[PDB]
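What follows is a set of notes on a single structure, which appears directly below.
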Amino acid sequence: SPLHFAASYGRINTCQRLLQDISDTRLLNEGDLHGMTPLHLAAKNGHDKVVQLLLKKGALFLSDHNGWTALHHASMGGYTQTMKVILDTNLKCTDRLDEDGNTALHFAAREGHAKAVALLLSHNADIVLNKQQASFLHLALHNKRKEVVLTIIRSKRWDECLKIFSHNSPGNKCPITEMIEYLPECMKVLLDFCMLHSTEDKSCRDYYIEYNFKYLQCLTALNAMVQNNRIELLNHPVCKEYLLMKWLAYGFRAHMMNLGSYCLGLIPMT
Amino acid sequence: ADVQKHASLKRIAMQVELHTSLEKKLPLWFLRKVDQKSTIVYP
Amino acid sequence: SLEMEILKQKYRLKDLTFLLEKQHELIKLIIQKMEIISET
Amino acid sequence: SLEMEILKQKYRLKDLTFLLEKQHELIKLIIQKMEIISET
Ligand SMILES: Cn1cnc2ncn(Cc3nc([C@@H]4CO[C@@H](c5ccc(F)cc5)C4)no3)c(=O)c21
């Protein structure tokens, strides 16, 4: 009991007295009524000095009744200074899975802790699906975590965060269609990166802008923007240019040949 | 006044529905030849 | 006015949730420094 | 009603943020007068 209270409330001097009295490690790893341990209690409430002291005393990254780690609690609460203590000391901890297949990155993302997602994602955390075949990026999208997904889109890992999804799932689809479905202002941000400006000089006759269509293709994204009433995404320059490209590609020539086939009966009759 | 209310979406919806219908009918090799993953424009 | 009557109410709620976040961190500072004797 | 509904919403939030600021003064008065021994 007394160390679970002292660790849970950050009582660093009470811990130093409890651990000098109880110099054996059996007290330092005891199991709470819900299966937690002093190192979990400290990380859950976010005490960087205590979780550090318990690791300096040689506590172990044991797992909850639900299989959660001290890093899963630190992430669930968004306590990035406690995560930094753990991610400094034992980098091998970073990819451990709970009883349901979530990582700490799936917890930081679901709960909306953008800077905790940034820290685990930059500490080379393993992007993966849990037992419900869902990514951390899906868990952010399905909970409307705008600052989490802007962090994931602005990430040096975005195109890796995009390729890791279940193609066989109707519930956890192509992440670009899930952004149009749940978080369309994050899709405005993602399409702004598809416009490249080649002068910063709009008065120059030679000025040009380039549009890249890699997020509109695998008309799935525009069907999805129509089926979700995303009128301010339909009216974006990259969408107006993708459709006008599709019309000049084949659709104009398709329509003009139907009309030209009809005119060949119509005009000779008049 | 209700066609002109919904018009802004309906026009893009009509274009999207036209092109998807054509792309379901046309052959994959022609789409791979004739589709174009990026375009430059001069304002 | 509602296109801005709701907008300032967003910012007043945002500075309220900021004040509650600053205050939650002082309640923890109390329990961390508090002289717990005769209750343990 | 919304042209005066949101007007009362403003005032309930304005007197809520007043109460939260009165309470933030009392929590600082605790840490200021609080007896700290052991946890220094
Ligand atoms: C990309 N693009 C650039 N110029 C284009 N011209 C033609 N097409 C094909 C095409 N147009 C159309 C019509 C346009 O107006 C639509 C309309 C407006 C308001 C309403 F309320 C209802 C219907 C219907 N239906 O299909 C292109 O795709 C294209």
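Since chain A takes its numbers from Swiss-Prot, the residues it shows come out as 448-665, 683-734.
Structure method, as recorded: electron microscopy, 3.0 Å.
Backbone N, Cα and C atoms are what each Cβ position is placed from, and that goes for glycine too.
When Cβ atoms from all protein chains are considered, those within 10 Å of A:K620 (mutagenesis position) total 16, not counting its own. Here Swiss-Prot describes A:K620 to A as a published mutagenesis experiment; the accompanying note says: Important decrease in electrophile-evoked response.
A:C621 to A or S appears in Swiss-Prot as a mutagenesis experiment; the accompanying note says: Do not exhibit detectable current upon electrophile stimulation. No change in answer to hyperoxia and diallyl disulfide. Do not exhibit detectable currents upon stimulation with agonist JT010. When other Cβ atoms within 10 Å of the Cβ of A:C621 (mutagenesis position) are tallied across all protein chains shown, the result is 17.
Around A:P622 (mutagenesis position), taking its Cβ as the centre, 22 other Cβ atoms fall within 10 Å, counting all chains. One mutagenesis experiment catalogued in Swiss-Prot, A:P622 to A, is accompanied by this note: Loss of activation by the scorpion wasabi receptor toxin.
Among the mutagenesis experiments that Swiss-Prot reports, A:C641 to A or S is described with the note: Decrease in electrophile-evoked and hyperoxia response. Counting only residues at least six positions away in the same chain, the Cβ atoms of A:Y658, A:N659, A:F660, A:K661, A:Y662, A:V702 sit under 8 Å from the Cβ of A:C641 (mutagenesis position).
Annotation of the published mutagenesis A:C665 to A, L or S in Swiss-Prot: Decrease in electrophile-evoked and hyperoxia response. Does not affect covalent agonist BITC electrophile-evoked; the original residue is retained in the structure shown. Cβ neighbours within 10 Å of A:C665 (mutagenesis position), excluding its own Cβ and spanning all shown chains: 7.
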For this session: Compute the C-alpha separation of A:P622 (mutagenesis position) from A:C665 (mutagenesis position), stating it in Å without decimals.
Result: 11
Problem set entry | Chain C neighbours, filtered from mutagenesis positions A:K620, A:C621, A:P622, A:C641, A:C665, Cβ-Cβ distance under 8 Å | none
Exercise. From the Cα of A:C665 (mutagenesis position) across to the Cα of A:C621 (mutagenesis position), what is the distance in angstrom?
Worked result: 8
